[PDB]
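Q: Below is a structure I'd like to ask you about.
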Amino acid sequence: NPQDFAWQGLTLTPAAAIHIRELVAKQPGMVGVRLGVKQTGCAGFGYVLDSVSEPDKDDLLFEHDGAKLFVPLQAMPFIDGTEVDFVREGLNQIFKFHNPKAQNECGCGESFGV
Amino acid sequence: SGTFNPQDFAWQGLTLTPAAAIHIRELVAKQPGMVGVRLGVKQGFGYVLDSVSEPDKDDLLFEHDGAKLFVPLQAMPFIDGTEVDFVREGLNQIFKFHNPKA
């Protein structure tokens, strides 16, 4: 099992879009962010948002309000439909991932981004 | 005999990993007037960091490498012994909390 499969795609909330536009804007050569997924836990799987300059051949592109979100095909399966959001509040800065298929959203509140 | 007060308890205290220490120093340096961060809990519960200018009366202080971490007394019975570490995940810079009672 690999692709050529029509996905619904992924989204950025306006907040996530503004922030990505702001990191583009301080940062030259940055075209967008890229969601990958990493092995973790028992047969677990973590999200990983990264600054990107040179997209891979295989990436897909989901553009909202000028912000680019490149997602690898070998990832679409495990994360089709996720919306990427960004919450900034006082000292907390973080990119959050809402997978529609996931139910069981994290409890282990054993993290704080800044 | 047996009579006590947890405000006068001897705590194991919280620790800071060397990576958490520098990012705290880094967060503090960026803000003139800030002297450290305060670890708290909210809400099935979660850790939150707050900026500290003037520390509270009932706040305990844990120093390590010039990094000041404040913890209120009301939270000590619950997060004492906790270790604060730091990890970068893509664009996320995230403080992590290892609590011996997780």
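Note that chain A carries Swiss-Prot numbering, so the residues on display, from first to last, are 9-122.
The header says X-ray crystallography, 2.7 Å.
Each residue, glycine too, has its Cβ placed from N, Cα and C.
The [4Fe-4S] cluster binding site annotation in Swiss-Prot covers A:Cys50, A:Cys114, A:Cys116, and the record cites experimental evidence as its basis. Per Swiss-Prot, the feature [2Fe-2S] cluster binding site maps to A:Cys50, A:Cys114, A:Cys116. Among the mutagenesis results in Swiss-Prot, A:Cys50 to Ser has the note: Decrease of sulfur binding activity. The residue drawn here is the original one. Under its mutagenesis annotations, Swiss-Prot gives A:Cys114 to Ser the following note: Strong decrease of sulfur binding activity. One mutagenesis experiment catalogued in Swiss-Prot, A:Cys116 to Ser, is accompanied by this note: Strong decrease of sulfur binding activity.
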Q: Can you tell which of the mutagenesis positions (A:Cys50, A:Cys116) has the fewest other C-beta atoms within 10 angstroms of its C-beta?
A: A:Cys50
Q: Roughly how many Å separate the Cα of A:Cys114 (mutagenesis position) from that of A:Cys50 (mutagenesis position), to the nearest whole number?
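A: With distance taken Cα to Cα, A:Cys50 (mutagenesis position) is 15 Å from A:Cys114 (mutagenesis position).
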Q: Sort A:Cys116 (mutagenesis position) into helix, strand or coil using the DSSP assignment.
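A: Coil, per DSSP.
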Q: Identify all same-chain residues not among A:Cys50, A:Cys114, A:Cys116 whose C-beta atom falls within 8 angstroms of the centroid of the [4Fe-4S] cluster site's C-beta atoms; report them in sequence order.
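A: Result: A:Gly49, A:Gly52, A:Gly115.
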Q: Validating a neighbour-count step here. Other CB atoms within 10 A of the CB of A:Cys114 (mutagenesis position): how many?
A: 11
